[PDB]
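Below: the structure, in structure tokens.
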Amino acid sequence: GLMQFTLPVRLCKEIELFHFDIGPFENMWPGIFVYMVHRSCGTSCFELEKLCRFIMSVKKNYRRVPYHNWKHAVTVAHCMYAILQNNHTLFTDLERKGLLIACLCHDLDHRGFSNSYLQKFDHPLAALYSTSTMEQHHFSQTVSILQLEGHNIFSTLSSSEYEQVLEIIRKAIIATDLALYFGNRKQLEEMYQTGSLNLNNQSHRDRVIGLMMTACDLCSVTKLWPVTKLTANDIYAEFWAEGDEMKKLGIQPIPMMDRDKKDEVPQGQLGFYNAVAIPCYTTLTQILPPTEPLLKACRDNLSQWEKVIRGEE
Ligand SMILES: Cn1cc(-c2ccccc2)nc1COc1nc(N2CCOCC2)c2cc(Cl)ccc2n1
Ligand SMILES: [Mg+2]
Ligand SMILES: [Zn+2]
């Protein structure tokens, strides 16, 4: 009970900042997650024995892909940690518990392929789940791990608290389907400007939690340039592999996934920052002002990609 986790001084300070990089020492990531659960939630939220067993089961069910891997999981949970800590009083005991777990689990058993690739391949998961295919899988995998003997980190919640948290986690993981983000931010944008946004409205919280999930999921764009730059290589390594597989099915992939069109990456990063990332952190900042440094970092990186096009690097 009195057994805290503690981090070296530099990590203890930097972990509290949005732009924190969890670093290349795999073996420290579980301890970093527990540390975040303890400060964000309390040392009582979960039985340590059970949390540690759940953490390592989740780790095992992430695969060795260039980007959608265990390191992505922990990175995306740290971003949620930073948002929750800079917005102390806006979230319930249950939401702080649920959202960190949701973020750790949100890409469980990812194979590095899009929902589109699964449908064109005619993958069995595409039959089971016609929309948000991988995301429904990720929730499925999350439930499965929660039902392993000794893995129920929520066992001390009442019957209805338990159902609320699994529902928070389900909506949270579904929301990471970027196809659903555009309409979610549009609605949040309209509600904020007409002044109808009400955080006591459960359907409104759902939407705000959803946008937080998109913000955490894309957090690689909110790091220092060298982190953002080197992650982009891992993102494209999956995309070009997926394009390779599209060609094997006799389909020309979209340019994004065509390794023949590497040259156009800087332009494609601009489209993405402008079409997705900037809108996302802007609406997030409007709703939760203390999340501004994510917008500020994203804009710096937008500017870094602009400099690459102009052959300044
Ligand atoms: C849109 N577009 C078009 C092109 C392109 C490139 C070359 C030729 C023609 C076109 N390059 C992009 C960028 O896509 C892209 N997608 C991301 N998501 C989407 C879903 O999977 C998770 C990651 C992403 C996530 C993060 Cl964190 C950071 C950067 C990202 N960049
Ligand atoms: Mg995903
Ligand atoms: Zn993800």
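Chain A is numbered as in Swiss-Prot; the shown residues are, in order, 724-1036.
For this deposited structure, the header notes the method as X-ray crystallography, 2.3 Å.
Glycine too: its Cβ is placed from the backbone N, Cα and C atoms.
Annotation comment: Swiss-Prot describes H791, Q992 as 3',5'-cyclic GMP binding site. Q992 (3',5'-cyclic GMP binding site) counts 24 other C-beta atoms within 10 Å of its own C-beta, drawing on all protein chains shown. The secondary structure of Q992 (3',5'-cyclic GMP binding site), as reduced to three states from DSSP, is helical.
Taking a C-beta cut-off of under 8 Å and a sequence gap of six or more, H791 (3',5'-cyclic GMP binding site) has these contacts in its own chain: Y785, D830, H833, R834, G835, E961. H791 (3',5'-cyclic GMP binding site) carries neither a helix nor a strand DSSP state and counts as coil. Residues or ranges marked as active site, proton donor by Swiss-Prot: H791.
Around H829 (divalent metal cation 1 binding site), a 10 Å sphere centred on its CB holds 27 further CB atoms from the protein chains shown. The divalent metal cation 1 binding site annotation in Swiss-Prot covers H795, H829, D830, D940.
Among the mutagenesis experiments that Swiss-Prot reports, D830 to A is described with the note: Loss of activity and of zinc binding. According to its DSSP assignment, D830 (mutagenesis position) is coil.
Cβ-based neighbour count (10 Å, all protein chains) for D830 (mutagenesis position) stands at 26. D830 to N appears in Swiss-Prot as a published mutagenesis result, with the remark: Reduces activity 1000-fold.
Residues or ranges marked as divalent metal cation 2 binding site by Swiss-Prot on the basis of experimental evidence: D830.
Listed in sequence order, the residues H791, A796, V799, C826, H833, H861, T899, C939 complete the 8 Å Cβ shell around the divalent metal cation 1 site centroid, once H795, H829, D830, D940 themselves are left out. Each residue contributes its Cα atom, and for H795 (divalent metal cation 1 binding site) and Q992 (3',5'-cyclic GMP binding site) these two points are 19 Å apart. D940 (divalent metal cation 1 binding site) carries a helical DSSP state (H, G or I).
Listed in sequence order, the recorded positions among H795, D830, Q992 whose CB lies under 6 angstroms from an atom of ligand 2 come out as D830.
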